[PDB]
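Inspection log for the structure reproduced underneath, given as structure tokens.
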Amino acid sequence: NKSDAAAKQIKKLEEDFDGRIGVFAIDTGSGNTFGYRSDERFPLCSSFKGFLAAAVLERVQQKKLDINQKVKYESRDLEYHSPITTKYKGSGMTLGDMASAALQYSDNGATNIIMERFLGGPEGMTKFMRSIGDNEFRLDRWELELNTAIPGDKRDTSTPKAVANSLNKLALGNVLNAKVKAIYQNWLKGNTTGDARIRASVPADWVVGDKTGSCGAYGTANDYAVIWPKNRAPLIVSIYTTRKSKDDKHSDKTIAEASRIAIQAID
Ligand SMILES: *C(=O)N1C[C@H](NOS(=O)(=O)O)CC[C@H]1C(=O)NC1CCNCC1
Ligand SMILES: [Cl-]
């Protein structure tokens, strides 16, 4: 009844903007779920950097890395959109600052730096997801080339569902121990790029941790979130979009609306 109405509204939303919306949304309290295209591949874009953040915290936990060890890169020519790494060019960042910045600011340099030195490249990142039972996630390329969002391209894609379940495992489950889990949570809650997406779909006093992605080709944009409504078990929302023509702009509003529809579906 609600599920049915939610999918009519979604498919009318994708018709309205002439592309493709993928949703999975979970109540971790009532186990109600809503899925639309939830097993299609969409480009990850910047959204994978929320999972990279977790990968970093797992290496810290294993004690291969210290969250406060200094990471230096004076040598380095920073990647387009390294808003945070560029200002710390002379001094170095701590590993934990760098990782948060990858997540919260979508800092490219931080992304590539961490994958080059700490995670074994894009197949390491891929391998990290496999290790938590996610068989859909694939990272093939580095910043910024992973953002081409070419139609029918496998590279640098995942599914709405797989992202949702993974975030569930990472943010809420038993992959990260207690202190490390708290940090990843605080990092997602601090994301700065999400104010027009899943955050716009929910009341002000709901707590939201998020990571967005904007490929900037085929109007490809996404967001995933953990949501803590006051007095309620967290929800996980995961929303991936593409559009039909290459030069079409991403739509913050389609995302926020699909979130609204998905949450009402599962609430
Ligand atoms: C990620 O999707 N990125 C990095 C950055 N933050 O994304 S957001 O969704 O967190 O706002 C902005 C755009 C995007 C990216 O790097 N896109 C490239 C811009 C330059 N060449 C085309 C793709
Ligand atoms: Cl180069």
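The residues of chain A that appear here are 28-294 by Swiss-Prot count, in order.
Header says: X-ray crystallography, 2.4 Å.
Just so you know, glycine gets a Cβ as well, placed from its N, Cα and C.
Noted in Swiss-Prot for the protein shown:
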- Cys72 to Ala: Abolishes resistance to imipenem, amoxicillin, ticarcillin, cefoxitin and aztreonam in the JM109 strain E.coli (MUTAGEN)
- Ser73: active site, nucleophile (ACT_SITE)
- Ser73, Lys76, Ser133, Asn135, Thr239: beta-lactam binding site (BINDING)
- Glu172: active site, proton acceptor (ACT_SITE)
- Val207 to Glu: Similar catalytic efficiency to wild-type with respect to penicillins, cephalosporins and carbapenems (MUTAGEN)
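With respect to Cβ neighbours within 10 Å, the mutagenesis positions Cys72, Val207 differ, and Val207 shows the lowest count. Using Cα positions, the member of the recorded positions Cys72, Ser73, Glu172, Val207 nearest to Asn135 (beta-lactam binding site) is identified as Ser73.
A straight line from the CA of the residue listed as 'active site, nucleophile' to the CA of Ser133 (beta-lactam binding site) spans 6 Å. Once Cβ contacts within 10 Å are tallied over all protein chains shown, the recorded positions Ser73, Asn135 are led by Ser73. Sitting within 8 Å of the Cβ centre of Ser73, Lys76, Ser133, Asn135, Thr239, and not among those site residues for beta-lactam, are the Cβ atoms of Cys72, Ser74, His108, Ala129, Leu130, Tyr132, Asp134, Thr138, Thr220, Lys238, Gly240, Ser241. The two recorded residues, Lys76 (beta-lactam binding site) and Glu172 (active site, proton acceptor), show a Cα separation of 14 Å.
Taken in sequence order, the recorded positions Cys72, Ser73, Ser133, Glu172, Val207, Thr239 that lie near ligand 1, meaning a CB under 6 Å from one of its atoms, are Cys72, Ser73, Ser133, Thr239. In the three-state DSSP reading, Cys72 (mutagenesis position) counts as helix.
With respect to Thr239 (beta-lactam binding site), the closest of these recorded positions in Cα terms is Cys72, chosen from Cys72, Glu172, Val207. Per the record's binding annotation for beta-lactam, residues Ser73, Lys76, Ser133, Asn135, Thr239 show a top Cα-Cα distance of 14 Å.
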